[PDB]
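Working notes for the structure below.
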Amino acid sequence: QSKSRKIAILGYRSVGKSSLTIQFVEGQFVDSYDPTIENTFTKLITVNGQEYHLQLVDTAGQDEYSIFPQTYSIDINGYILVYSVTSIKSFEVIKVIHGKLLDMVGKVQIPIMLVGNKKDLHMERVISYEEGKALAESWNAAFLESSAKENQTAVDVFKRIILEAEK
Ligand SMILES: Nc1nc2c(ncn2[C@@H]2O[C@H](COP(=O)(O)OP(=O)(O)OP(=O)(O)O)[C@@H](O)[C@H]2O)c(=O)[nH]1
Ligand SMILES: [Mg+2]
């Protein structure tokens, strides 16, 4: 009765995919990483009395030139799409990523959510909250902003994708 879930985290490089994930899994914030390498963490969390066994696939960053498969993996239960609120490039990229992702998954009922990370960098913001929100809304996707410096916001992200998959 302990459920098993695999989540893939996608996004442009340096948006904080690894930082968010590491914050969630190990409760700490890093300043460095291995950018171009796929990393897969395991995490146990209880959500609403229900135990979940998480596999989190921290992917190598993608851009407009990254290859997306034409078919989906049945063993992946949700997708977290991450951009940085400090990078317009990361934001335009996340739209391309989403579009190719939709090509891959088709109409299958596997949730995809949108996360604008680095909300703590107040003075470097180039993407408004509204733009992220309305993008997500246009995808019928959940939206959150986050800071890998703030454990609760990282928790909220992974908690939310699990809640979407359970719908
Ligand atoms: N202030 C602040 N810095 C962040 C945040 N998230 C990530 N960073 C910093 O941004 C840089 C890139 O973060 P990563 O987690 O390595 O980004 P990534 O998406 O894993 O990048 P790739 O692995 O190359 O795809 C690192 O120096 C982090 O410390 C954040 O939420 N707030
Ligand atoms: Mg990464």
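Here chain A follows Swiss-Prot for its numbers: 3-169, in order, are the residues you see.
For all residues, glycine too, the Cβ spot is worked out from N, Cα and C.
For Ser16, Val17, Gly18, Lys19, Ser20, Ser21, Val32, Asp33, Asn119, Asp122, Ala150, the entry in Swiss-Prot reads GDP binding site. Neighbour count (other Cβ atoms within 10 Å of the Cβ, all protein chains): 17 for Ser16 (GDP binding site).
The GTP binding site annotation in Swiss-Prot covers 16-21, 32-33, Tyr35, 37-38, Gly63, 119-120, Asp122, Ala150 and rests on experimental evidence. Reduced to three states, the DSSP call for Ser20 (GDP binding site) is helix.
Cβ neighbours of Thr38 (GTP binding site) (same chain, under 8 Å, six or more residues apart in sequence): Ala62, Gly63. Under the DSSP three-state reduction, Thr38 (GTP binding site) is assigned to coil, being neither helix nor strand. Annotation source Swiss-Prot lists Mg(2+) binding site at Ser20, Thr38.
In this view, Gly63 (mutagenesis position) is surrounded by 18 other Cβ atoms within 10 Å of its Cβ, with every protein chain counted. Experimental mutagenesis at this site is recorded by Swiss-Prot as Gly63 to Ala, annotated: Impairs GTPase activity and increases stimulation of the protein kinase activity of mTORC1.
Listed in Swiss-Prot is the mutagenesis experiment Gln64 to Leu, annotated as follows: Increased affinity for GTP. DSSP assigns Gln64 (mutagenesis position) to coil in the three-state reduction, outside any helix or strand.
According to DSSP, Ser130 (mutagenesis position) sits in a coil region rather than a helix or strand. A C-beta separation below 8 Å, combined with a sequence spacing of at least six in one chain, links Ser130 (mutagenesis position) to none of the other residues. What Swiss-Prot says about the mutagenesis result for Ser130 to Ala is this: Abolishes phosphorylation by MAPKAPK5 and impairs GTP-binding.
Residues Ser16, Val17, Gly18, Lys19, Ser20, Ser21, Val32, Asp33, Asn119, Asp122, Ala150 are recorded as binding GDP; their most distant pair of Cα atoms lies 16 Å apart. It is 9 Å from the Cα atom of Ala150 (GDP binding site) to that of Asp122 (GTP binding site).
Checking the recorded positions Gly18, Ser20, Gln64 against ligand 2, the ones with a C-beta less than 6 Å from an atom of that molecule are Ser20. Closest to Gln64 (mutagenesis position) by Cα-Cα distance, out of the binding-site residues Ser16, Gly18, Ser20, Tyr35, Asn119, is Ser16.
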